[PDB]
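S.K.: Structure below; questions to follow.
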Amino acid sequence: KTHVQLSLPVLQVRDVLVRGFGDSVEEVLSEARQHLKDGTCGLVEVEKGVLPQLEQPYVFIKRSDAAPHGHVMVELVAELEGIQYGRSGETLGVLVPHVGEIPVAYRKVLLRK
């Protein structure tokens, strides 16, 4: 399928133990997609002070369109030293590995895969 319904655990930035997916734009997009498939991906909502507490390159979920079955359609965009790889809509948050952190909420998305 081109899209997959997911419910992503929303994590507090200060709880996150593994603060990014790797060391290159291509690696972080690869690992993000792998963790999304394996159900081991979390979401951090972006506010002032969040991104400096995480590791670049960043992987964002961005709104790809205006929301089936209560799931916002999203796609992945990576960022490194202020350059984005991908072009999309509003940021829903930054993706991180999930390794058992307790979430504050869930974000229902339809992920373009």
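To match Swiss-Prot, the residue numbers of chain A are left as they are there, and the shown ones run 11-76, 79-125.
Heads up, the Cβ atoms here are built off N, Cα and C, so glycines get one too.
In case it helps, Swiss-Prot gives these features for our protein:
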VARIANT   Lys47 to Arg  In strain: Omicron/XBB.1.5, Omicron/EG.5.1
S.K.: Since the deposited structure skips 2 residues after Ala76 and picks up again at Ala79, how long is the Cα gap in Å?
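M.R.: Each end of the gap has a Cα atom, and these are 6 Å apart.
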S.K.: Let me check the 10 A CB neighbour count of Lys47 (variant position). How many other CB atoms are there?
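M.R.: 13, counting other Cβ atoms within 10 Å of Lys47 (variant position).
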